[PDB]
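Written below as structure tokens is the structure these notes are about.
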Amino acid sequence: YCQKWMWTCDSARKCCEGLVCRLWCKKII
């Protein structure tokens, strides 16, 4: 499964919905 909340995230990895792939899967609007 994609990167969950508070997970890692490269320059453009594959995170889950509701998350931002800015270094780390930031769970915020």
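Structure determined by solution NMR.
Cβ atoms here come from the backbone N, Cα and C positions, even for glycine.
For the mutagenesis of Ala12 to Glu, Swiss-Prot gives this note: No change in ability to inhibit Nav1.7/SCN9A, and gain of ability to inhibit Nav1.2/SCN2A (IC(50)=919 nM); when associated with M-19. The structure shown keeps the original residue. Close to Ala12 (mutagenesis position) in the fold, though at least 6 residues off in sequence, lie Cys21, each with a CB less than 8 Å from its CB.
DSSP classifies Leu19 (mutagenesis position) as coil under the three-state reduction. According to Swiss-Prot, the experimentally introduced change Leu19 to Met is described as follows: No change in ability to inhibit Nav1.7/SCN9A, and gain of ability to inhibit Nav1.2/SCN2A (IC(50)=919 nM); when associated with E-12.
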For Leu19 (mutagenesis position): intrachain residues, at least 6 apart, with Cβ closer than 8 Å: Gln3, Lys4, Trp5, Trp7, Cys9, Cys25, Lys26, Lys27
